[PDB]
Amino acid sequence: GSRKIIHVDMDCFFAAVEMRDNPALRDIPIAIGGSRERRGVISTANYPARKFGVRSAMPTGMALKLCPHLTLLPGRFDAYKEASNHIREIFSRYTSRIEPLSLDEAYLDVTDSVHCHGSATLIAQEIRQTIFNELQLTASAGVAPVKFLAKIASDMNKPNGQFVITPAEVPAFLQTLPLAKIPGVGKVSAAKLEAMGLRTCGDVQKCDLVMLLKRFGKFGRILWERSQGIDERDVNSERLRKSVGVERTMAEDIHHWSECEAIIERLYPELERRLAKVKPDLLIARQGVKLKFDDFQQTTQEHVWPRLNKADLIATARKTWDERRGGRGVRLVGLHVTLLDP
DNA sequence: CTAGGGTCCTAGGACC
DNA sequence: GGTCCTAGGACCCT
Ligand SMILES: [Mg+2]
Ligand SMILES: [Mg+2]
Ligand SMILES: [Mg+2]
């Protein structure tokens, strides 16, 4: 009853597209991200920049101190969406069991596939080669019997490589696998788990489910299961977007409501244009706003509302501005919408 | 020196 | 007791 799951993951996705499209960037350290003046962060970087320590989510000021010659690009999201569409169409040549997780990655269930004599190893290889040939971008893959292991596997032998975990191999693999490598166990949880002597899945196997449940809720069950290779989540392929949001961090904190309102007036046409691509009538389930203060606390207020409406978004921003700003400056304003259910 | 795009879980009170 | 409404926050991707 063993399934074959493939995880495919593009290498340095945004950066790889910039190099393909401008070969002058191939061998110098580059990065997509907001500028230091914009108070931005690094979205991604190429391997010459990562050599210096540059990583995704790093403040750009830190990126520039580690790598003073970093060339900073603003990002061409239509070019990335284009490549993303193409790889998903390449996935569809092999199976309809495709669950994308972001622009540049997807799960595939090829258990019932007849390509490559049913070899999931050979299918992943054909997909990576077919992605290089037609997009001039490279990809890595992971093959495993369950989702999370296949996704860990695709990280292990990148760039432009893959890694296979057979059922016979998973107990040795799990025994020293750091918990933090499981998708969904993040920095906070890893630090909690560390602080009680739990670092690897091997550690968690020595733990009682009842204890983990009390101490972590449903998260504890997930921990207990993943630590034994248990991950029965199906590859979906029918998932749908539930919300759309637009927000901007200003280069300077704002302190006056006129400033906040001026910002909303520019965010709103962008939110409308994007909602309209998916919902021409703008019919929604909820709409709302987001403020991030200078103590980095963040608040949102959203409410039931039937149709994208700009003045209600301003009025809600007004209450939030008065009722819970407490004289702090504000570094970010955001608009938000929750999509109807079907 | 801290983005912007998202998903999902938790939790309390309202409402049934 | 279910389900909805709302807020917050961990986490994912680049
Ligand atoms: Mg990637
Ligand atoms: Mg990815
Ligand atoms: Mg990444």
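All positions are counted from 1 along the displayed chain.
From the backbone N, Cα and C atoms, a Cβ is placed for every residue, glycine too.
The feature domain 'UmuC' is assigned by Swiss-Prot to A:5-186.
With a cut-off of 8 Å between CB atoms and residues at least 6 apart in sequence, the same chain places A:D104, A:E105, A:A139, A:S140, A:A141, A:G142, A:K151, A:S154, A:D155, A:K158 near A:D9 (Mg(2+) binding site), listed in sequence order. The annotation Mg(2+) binding site is assigned in Swiss-Prot to A:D9, A:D104 on the grounds of similarity to another entry.
Quoting Swiss-Prot on the mutagenesis of A:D104 to A or N (Swiss-Prot position 103): Loss of function. A:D104 (mutagenesis position) counts 22 other C-beta atoms within 10 Å of its own C-beta, drawing on all protein chains shown.
The local packing around A:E105 (active site), expressed as other Cβ atoms within 10 Å of its Cβ over all shown chains, amounts to 20. Annotation note: A:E105 (active site) sits in a strand segment as assigned by DSSP. What Swiss-Prot records for A:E105 is active site.
Cβ neighbour count for A:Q125 (variant position) (all protein chains, 10 Å cutoff from its Cβ): 16. In Swiss-Prot, a published natural variant is listed as A:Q125 to K (Swiss-Prot position 124), annotated In strain: ECOR 35D.
Cβ neighbour count for A:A172 (variant position): 11 (other Cβ atoms within 10 Å of its Cβ, all protein chains included). Quoted from Swiss-Prot, the note on natural variant A:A172 to T (Swiss-Prot position 171) is: In strain: ECOR 45B1, ECOR 46D, ECOR 49D and ECOR 50D.
In the structure as shown, the Cβ atom of A:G202 (variant position) sits within 10 Å of 16 other Cβ atoms. Under DSSP, A:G202 (variant position) is assigned to a helix (H, G or I) in the three-state scheme. One entry in Swiss-Prot concerns the natural variant A:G202 to S (Swiss-Prot position 201). Its note says: In strain: ECOR 59B2.
According to DSSP, A:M211 (variant position) is assigned to a helical segment. Sequence-distant contacts (6 or more apart, same chain, Cβ under 8 Å) of A:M211 (variant position) comprise A:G220. According to Swiss-Prot, the natural variant A:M211 to T (Swiss-Prot position 210) carries the annotation: In strain: ECOR 35D, ECOR 46D, ECOR 49D, ECOR 50D, ECOR 57B2, ECOR 59B2, ECOR 60B2 and ECOR 62B2.
A helical conformation is recorded for A:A311 (variant position) in the three-state DSSP classification. Annotation of the natural variant A:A311 to S (Swiss-Prot position 310) in Swiss-Prot: In strain: ECOR 57B2, ECOR 59B2, ECOR 60B2 and ECOR 62B2.
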Margin query: Rank aside, I only need the closest one: which of the variant positions A:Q125, A:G202, A:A311 has its C-alpha nearest to that of A:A172 (variant position)?
Written below: A:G202
Checklist line | Cα distance (Å, whole number) from A:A311 (variant position) to A:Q125 (variant position) | finding: 53
Checklist line | Around the Cβ of A:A311 (variant position), the count of other Cβ atoms that are within 10 Å | finding: 8
Checklist line | Alpha-carbon spacing, A:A311 (variant position) to A:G202 (variant position), which is rounded to whole Å | finding: 55
Check: Considering only the recorded positions A:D9, A:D104, A:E105, A:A311, which possess a Cβ situated under 6 angstroms from at least one atom of ligand 2?
Finding: A:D9, A:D104, A:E105
Check: Helix, strand or coil: which one is A:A172 (variant position) in, per DSSP?
Finding: helix
